[PDB]
Structures are given as structure tokens and as C-alpha cells.
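First up is the structure itself, then whatever we jot down about it.
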Amino acid sequence: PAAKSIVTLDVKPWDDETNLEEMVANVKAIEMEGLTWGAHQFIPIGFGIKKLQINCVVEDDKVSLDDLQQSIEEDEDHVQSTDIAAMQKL
Amino acid sequence: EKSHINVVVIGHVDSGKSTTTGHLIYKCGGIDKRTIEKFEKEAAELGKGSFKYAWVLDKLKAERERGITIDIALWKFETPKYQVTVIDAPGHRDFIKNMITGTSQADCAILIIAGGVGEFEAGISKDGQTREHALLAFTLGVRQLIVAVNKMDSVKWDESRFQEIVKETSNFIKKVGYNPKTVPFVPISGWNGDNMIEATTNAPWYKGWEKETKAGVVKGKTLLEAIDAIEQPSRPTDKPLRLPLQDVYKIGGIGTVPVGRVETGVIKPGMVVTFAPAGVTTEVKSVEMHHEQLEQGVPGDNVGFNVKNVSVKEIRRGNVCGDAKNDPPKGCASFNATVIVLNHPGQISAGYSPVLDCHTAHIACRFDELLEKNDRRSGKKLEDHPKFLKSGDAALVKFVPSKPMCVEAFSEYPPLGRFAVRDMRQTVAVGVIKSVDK
């Protein structure tokens, strides 16, 4: 079977008033071969701001994380940045 | 009460390092436990109730692949002395950068070696991903290493086989740079649990592992004891404050709120801080993390803090926040660093200007001058002003950032002194900053 990695992405908003539900919907709308979206939660990071923390499992040879982060970040109306919170081999 | 250490587990795809790392988290931690509980119960179907932990681990894996487990990828487990944040090194090529600029640098690396004849040889390949991980670890200063020879059940717990594997693996790690005498070699079975948490009964000849430390010789039998015997590293609590910014928010009724990870020192409300390379200075009104308001954010904490009379424009991601009254951070005109060239389709000549990732900064820097070529392990200078760098070379290079940039010498501020060089859709080199012209 293909080599995989489970990744937890932090997707940060622009402010405490960013529609997080639309933000996560736009991320999960992203479709790539070998990409499986997992669980997610909205985690407070202080001062009322909440970040989207979402899991995804990717096939190493098919899904570029650099590209995935860059595609998520195209949703400028909701996303300010993304960061890899953690990642493990599967 | 436990101290915190980070561990990275590396090895060849057939080494069985995921089952091994999974066994420790399973029996010494609490990750995706509701999924574990589900499968321990299901296991009753196999016979009359008995179940191998490896069976449960296998089902947990498939469950995760479905994307329906709940816990994030941040994994931890406990030993008698430590709370260990562990990373089962992904094979993913983008993990290389993450290993370099990602948070939580390893305090110790665990190299898992498959004992089978074919498998072993495939893993110590000079071009193997395993050698690269070992090299990156060594280059980034991970000096503690532990070796576990797995699948000892597939070679019948044969002593000679284990001995030969220790010999060749030693040669393998010595070439990377590790002194084999300071490395414990533990024969194990991630699947059957031998020498994992409890000593094995399948190898009478096994007297245990051992390692030379500065205070003396340390011995044990299990992998868990080897991990518990990892030496306490010193944390930069007393070094001046350094907090690279990840994001900057403008919150109504509050003002400017940058958010980032405290890499060195401590941030507290009342301190007067400076943001480099801009040079803006101001007082820290308050500090928050998760739901709590803090009296202090220490190394490792990802905090958000409010500051007045600074505009969300004025400061951005990649800027570094430090103490204005204790070696405040500064931009630089250039910086010199030891660069190790990883395997890649190409050659580096002065003038090369790729993107460098250093802490939260993402800036293209010019290889302004190739100062020296060095013996990687010793650091001895082999030639002045080499004319080009190729794969495998270690060299001192003068860098000139294209945008205002704040970096530090690896010796003073580690998290701001190591960087990844990006090109050809990969990390082509790893650097360690040696001097900075502030």
C-alpha cells in the first residue's frame, strides 16, 4: 500500500469575526487524489480568536503539503495563514 | 511530576517503526483511546477474548486512514521521568522542512532497524531516506541517539545476527557522525513486545544495552528504559526573549494582537518589547493562551499578546519579538552559516538565491560567497573559497537576505539559527547560522 502521513493543519482567520464555518467548508471542499479530510475543532488561541485545527491523511507520493497549504490560503476572505501543527507517519 | 523531552523515531519503511512507536503510545500514553477501547472489545471475536496490542494498533491505523478518529497528530506518552512528545517521522518529502523549522526539535532520535537480511541492507542505503533523517538530526544538533533492532523474532533472537547488525549499524551511524559508544542498542519486537516495556524471555544471551555518558556507564534492558535514560537537556529559560510571529490580528476593543511561539526567554505583561526587523517598540499589555490569561508565556507556549500603538500593517509574520532591555532582536545585513547540501539534481554556485525558511520567515537569500568547504563531522576547513557545492558537501556560506530579516547564531538562539533551503520542490540544503552582521 502507498506510504501515508496523518497531518493536523492549523488554519488561522483574519479576526474574531471570521465565519469559521465557511472557512472549514472551503477547506473540506478541496479535493485531491490521496487526500482524506478528518476530524476538526475550533480552538481558542486567545482574545476571542479561534483557529481551525483539522486532520487530513495524505498519500506522500500524491499530495504536496506545500501546495495544499497554498490552496487553502487562496481563500483570502477567511484565511490569513496555515501552519502544520503536527504530522506523523502512518 | 515530569520533565518534557521531544523524540523523533526514524527508520526504513519496512523497519516496523510505526508499530513500535504505536506500542509505546498505546501502553504509556492516551491517544485516540476511545478508538482503542472500541477495538479491544471487538477483539473478543478473534477467539475467546485474547488480543495482541499489534492487532489493535492495526485497526487503529485503518480507522485513522478513514479520517474518523478524533485526536490530532500531536502524540505523547510517559516514562518514569518524562512526558515524551514523539514523532514517528513521516516519509513525506515536505516533512524535511518541517523537521528543520518546525517547532519541537528532537532531544533524542530513535533509529529502528529491521533485523531481516534483506530488510536491514535496504535500510542503510547511502541514498535512503533513513540516512537523510539521521543526517538532518545530527546536523541540527540532536546528539542523543538510541538504536532498536526490530523483528528479532524473524531471525529467531539469534545473538550473532544481532551482533552483526550492531556492528554494521555502528559503521552506518559513525559515518553520519554519532559516536556508537554513547548509543544504546536494544534488540526488540514491536509486534510481540519484547524489550519494549518489559524485558524479553526469548534471548538468554541478552545482558541488556549500555552507553557511555559523561558521568559513567548507563545500562538497562528495555526500549522504555533507554528512553527514560535520555539525558535532560537545558531549556533557554534564562536567555533573552525571542518570539517569531505567526500571525497578527486586529481585534475590536482590544487592538493589535500578534500570535507566535515563545522560542527563548519569557514574555510577561509589563515588559517592553521590540519587533525586528522593523524596530518598533512597545509595552506588552496582556498575554493569552488557549482560554487562560497568563502571567507568563514560557519556551514552547504559542501565545497571543496585545500591544498598543502598533498597526497590524507595521508588523507581520516572520518578524521577531524580543525584549527591548535584554539583547533586543535586530535585522541583519548578512549572516554566515554552515550549509549541508542534501541529495538533489543540481549544483550550487555563488549568486544562487533560493528561498530560505528560518523560524516563521520565508525569504530568498543570496549565497553571496562560498567561504569554505569543510569536513562535515569535524568542521575542519578543507579549502578556501570553493567554486561550487554539490550533494554531500558541508560549507561555510555568506548569506545576504533580499528582505529585512532577523536571524540568530545557532549557538545563542537555536530556533532562530537553523534553516531549510528550498528548491526543485524539495529542501535541497540545511543551514546552521554561525555569525550574524546585525
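By Swiss-Prot numbering, chain B shows 4-441, in order.
Positions of Cβ are set from backbone N, Cα and C atoms, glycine also.
Going by Swiss-Prot, these are the annotated features:
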| type | residues | note |
| --- | --- | --- |
| BINDING | B:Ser21, B:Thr22, B:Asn153, B:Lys154, B:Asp156, B:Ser192, B:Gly193, B:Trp194 | GTP binding site |
| DOMAIN | B:5-240 | domain 'tr-type G' |
| MUTAGEN | B:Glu122 to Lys | Reduces interaction with YEF3 |
| MUTAGEN | B:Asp156 to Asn | Increases KM for GTP to 13.1 mM and reduces translation fidelity. Confers hyperresistance to canavanine |
| MUTAGEN | B:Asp156 to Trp | Increases KM for GTP to 4.2 mM. Preferres XTP over GTP as substrate |
| MUTAGEN | B:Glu286 to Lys | In TEF2-1; strongly reduces translation fidelity by increasing the frequency of frameshifting and amino acid misincorporation |
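Sequence features annotated in Swiss-Prot and their locations in the structure.
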residue: B:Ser21; record: GTP binding site; Cβ neighbours (10 Å): 20
residue: B:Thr22; record: GTP binding site; Cβ neighbours (10 Å): 21
residue: B:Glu122; record: mutagenesis position; Cβ neighbours (10 Å): 18
residue: B:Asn153; record: GTP binding site; Cβ neighbours (10 Å): 29
residue: B:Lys154; record: GTP binding site; Cβ neighbours (10 Å): 24
residue: B:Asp156; record: mutagenesis position; Cβ neighbours (10 Å): 16
residue: B:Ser192; record: GTP binding site; Cβ neighbours (10 Å): 25
residue: B:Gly193; record: GTP binding site; Cβ neighbours (10 Å): 28
residue: B:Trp194; record: GTP binding site; Cβ neighbours (10 Å): 20
residue: B:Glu286; record: mutagenesis position; Cβ neighbours (10 Å): 14
Rounded to a whole angstrom, what is the largest C-alpha distance between any two of the residues B:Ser21, B:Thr22, B:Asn153, B:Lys154, B:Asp156, B:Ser192, B:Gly193, B:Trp194 that the record assigns to GTP?
17
At the Cα level, what's the spacing in Å between B:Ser21 (GTP binding site) and B:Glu122 (mutagenesis position), rounded?
15
DSSP on B:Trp194 (GTP binding site), three-state: which is it?
coil
Cα separation, B:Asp156 (mutagenesis position) to B:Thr22 (GTP binding site) (Å, whole number):
14
Spatial neighbours of B:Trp194 (GTP binding site), counting only the mutagenesis positions B:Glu122, B:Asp156, B:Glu286 and Cα distances within 10 Å:
B:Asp156
Would you kindly give the Cα-Cα distance separating B:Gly193 (GTP binding site) and B:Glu122 (mutagenesis position), rounded to the nearest Å?
15
For B:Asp156 (mutagenesis position), the three-state class that DSSP assigns:
coil
List those recorded positions among B:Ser21, B:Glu122, B:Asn153, B:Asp156, B:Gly193 whose Cβ lies under 8 Å from any Cβ of chain A, in sequence order, or write 'none' if there are none.
B:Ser21
